[PDB]
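Encoded as structure tokens, the structure appears first; notes follow it.
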Amino acid sequence: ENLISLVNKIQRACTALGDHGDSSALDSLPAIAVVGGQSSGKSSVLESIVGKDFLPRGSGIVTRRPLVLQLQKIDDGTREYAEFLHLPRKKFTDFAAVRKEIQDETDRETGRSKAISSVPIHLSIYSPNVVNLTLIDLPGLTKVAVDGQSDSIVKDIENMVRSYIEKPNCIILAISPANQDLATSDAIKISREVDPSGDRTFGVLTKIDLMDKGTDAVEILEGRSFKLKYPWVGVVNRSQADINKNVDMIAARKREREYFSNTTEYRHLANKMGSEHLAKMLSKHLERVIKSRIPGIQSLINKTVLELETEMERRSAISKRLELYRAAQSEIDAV
Amino acid sequence: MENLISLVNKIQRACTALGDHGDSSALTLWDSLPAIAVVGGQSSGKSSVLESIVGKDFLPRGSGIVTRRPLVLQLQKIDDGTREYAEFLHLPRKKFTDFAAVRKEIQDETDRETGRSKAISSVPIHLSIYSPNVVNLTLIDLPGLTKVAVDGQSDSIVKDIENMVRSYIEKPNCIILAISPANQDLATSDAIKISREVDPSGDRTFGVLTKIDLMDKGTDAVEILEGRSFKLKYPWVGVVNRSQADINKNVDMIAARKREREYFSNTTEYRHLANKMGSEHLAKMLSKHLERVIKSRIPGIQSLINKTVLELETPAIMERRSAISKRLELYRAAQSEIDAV
Ligand SMILES: Nc1nc2c(ncn2[C@@H]2O[C@H](COP(=O)(O)OP(=O)(O)O)[C@@H](O)[C@H]2O)c(=O)[nH]1
Ligand SMILES: Nc1nc2c(ncn2[C@@H]2O[C@H](COP(=O)(O)OP(=O)(O)O)[C@@H](O)[C@H]2O)c(=O)[nH]1
Ligand code: ALF
Ligand code: ALF
Ligand SMILES: [Mg+2]
Ligand SMILES: [Mg+2]
Ligand code: NA
Ligand code: NA
């Protein structure tokens, strides 16, 4: 946005701004939700896509509640800020303090005896560099249960995640790590469970820098091995050591490119992965979702003509219309 | 491992048997089987652990489905027939002396019968290894559990692997080596998952934590190993098997045993744990736990001592002396395994 906001104003803001309000039903953008095993790097991937560090990452079980994020477009007031449902009248401008608030509110309802809840935390990020969009961070799938956590926890997480991911209007980010065999991927498992067609599922390969010497991801990345409707995108997020070093997101971006480029087995694929390519890819995908709608250029044509003697009338109405097409035709090859 | 379980299994039989000819007994079997199975998710390193336990390289490994069929190995100590060889049930009167080639035969026989390269089969491949140096045990290599299904695979295969593994695992005469990779979160462990199922008390289960050398920087396994993160009935044992690059350059068991013993005692978080890590330690922990099993048949000295004062109390008659000389040299042995374990 980048690409996607240009498209959005081109109607929703500036040129569907035309005459509405006579039974026009009805621009909902589908959510994007991360799924994958416990500690596959979901929170790291989601941050990267939003472009700022604001989600607790690490251990261990760290995301223990669904975190429903709504990005919100703002009257280009250079006034960027975040705000929680559970804390009205409180605005943040330091995403580290948002990150910290996410951790406290999560503790509030659980404890370091490591239980998960299904009641979401709601958070909004206001920005003129974003478009209206819900994003969803989720606790990772486990197989066991331990520390002290409930005995039921295993499928409680399985339903929580299923509860979001079921909805057809949900883009699924299936996060699988490259240091386990794909056959063992909880994320590939679940994203078949709910979206057999694999139609709204993008696959993300994390921890490529963590592979056993003698192995490499080339076969998965290059769609050789397990094949998806969309090409696998590989990422290198930052390490646990990098988390205690408080390495920042701009450093991690560089690092990530000093891997896909400086690694031999990967170089010929570099211009096609990293979190940035993934967000582009995500961008290009939802670009198609609203364009699919633009065959409402027929309801532009609805009026226009069948106005031509509706009484002069308005060469003015048929001036908006000119200017509507102006826009709904000056957004041709965005995808 | 063998050593002190052969020099106590042998310090018997030459006791119970070659003495307690109190006829009409019952009956040296059952827990003179306890099979040992490796379980865990695909490629968590089951085969590597198993051969480390046996002591010879003879099982294929990788990276991708490699093990695709149960491999039941009942190993054999010989009449000091000091000549190492093995034989596959499926091709009899065939003796192998090349172990690198026994390995080749496990794959071929797997390929021949699975059809596809990623297909599995619950038809066990029966192997025996003859070497007068290692005692009488059954070992069972098994395909790693998986979650999805890749490539040229069935579908139910997820359930087919679970079922197959579960079948050698439900039976109580079975030791589980629950094999868990350290570079994943223990909460996501398939090994631990099924082990705790078929063995809730955790009584016949050993936790093996592999791939400790692959841990992401800024994490280590000390908490798991000191028994703080997931308590088991027996201390966790960490191993470092050969990596896929080692395999590709054919690094051998001696160099991998050297490697491992250098890892633990050289990396500073593990140094304090070193000599309770390593597959050689695992094998020791295993033999000892078998020792306890047998040693738990020796309130049998009581099914002796009966034959005693019930005869120390009793033209050809007093001949006795001998069945008492023998049932007192059984004390030479069954009283020379005393402080063992
Ligand atoms: N080295 C490396 N570490 C990673 C990568 N991705 C995630 N991690 C680490 O994985 C652990 C869990 O990451 P997190 O984003 O919280 O995963 P989540 O529980 O799925 O949300 C942390 O210790 C991260 O440092 C990666 O690509 N490379
Ligand atoms: N670096 C490292 N690699 C390992 C370790 N254990 C196993 N591997 C690798 O993991 C892959 C699977 O090993 P394998 O013995 O076949 O495990 P299995 O398939 O469960 O029987 C091979 O590439 C091994 O070299 C370890 O401790 N460290
Ligand atoms: F272990 Al997490 F989100 F904290 F998968
Ligand atoms: F990954 Al395997 F036997 F090849 F568990
Ligand atoms: Mg998380
Ligand atoms: Mg195996
Ligand atoms: Na985590
Ligand atoms: Na494997």
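Chain B is numbered as in Swiss-Prot, which gives 1-27, 29-315, 580-606 for the residues shown.
Placement of Cβ uses the backbone N, Cα and C atoms for every residue, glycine included.
Annotated domain 'Dynamin-type G' per Swiss-Prot: B:31-300, in sequence order, evidence recorded as sequence analysis.
Residues or ranges marked as GTP binding site in Swiss-Prot: B:44-49, B:212-217, B:242-245. Look at B:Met216 (GTP binding site): DSSP puts it in coil. The Cβ of B:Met216 (GTP binding site) has 18 other Cβ atoms within 10 Å, all protein chains considered.
The note that Swiss-Prot attaches to the published mutagenesis B:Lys47 to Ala is: Dominant-negative mutation leading to a prolonged residence time of clathrin at the plasma membrane and impaired endocytosis of membrane lipids. Disturbed BOR1 polar localization in low-boron (B) conditions and blocked BOR1 endocytosis and subsequent degradation under high-concentration of boron. Using a 10 Å Cβ-Cβ cutoff, B:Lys47 (mutagenesis position) registers 28 neighbours.
Fewest other C-beta atoms within 10 Å: among the binding-site residues B:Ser44, B:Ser244, that description fits B:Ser244. For B:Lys47 (mutagenesis position) paired with B:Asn242 (GTP binding site), the C-alpha to C-alpha distance reads 10 Å.
Checking the recorded positions B:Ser44, B:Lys47, B:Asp214, B:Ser244 against chain A with a Cβ-Cβ cut-off under 8 Å leaves B:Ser44, B:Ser244, in sequence order. Residue environment of B:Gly46 (GTP binding site) contains 23 other Cβ atoms, counted within 10 Å of its Cβ in all protein chains. Around the Cβ of B:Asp214 (GTP binding site), the number of neighbouring Cβ atoms within 10 Å comes to 19. Taking B:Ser44, B:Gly46, B:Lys47, B:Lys212, B:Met216, B:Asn242 as the candidate recorded positions, the subset whose CB lies under 6 angstroms from any atom of ligand 4 consists of B:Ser44, B:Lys47. When Cβ atoms from all protein chains are considered, those within 10 Å of B:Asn242 (GTP binding site) total 22, not counting its own.
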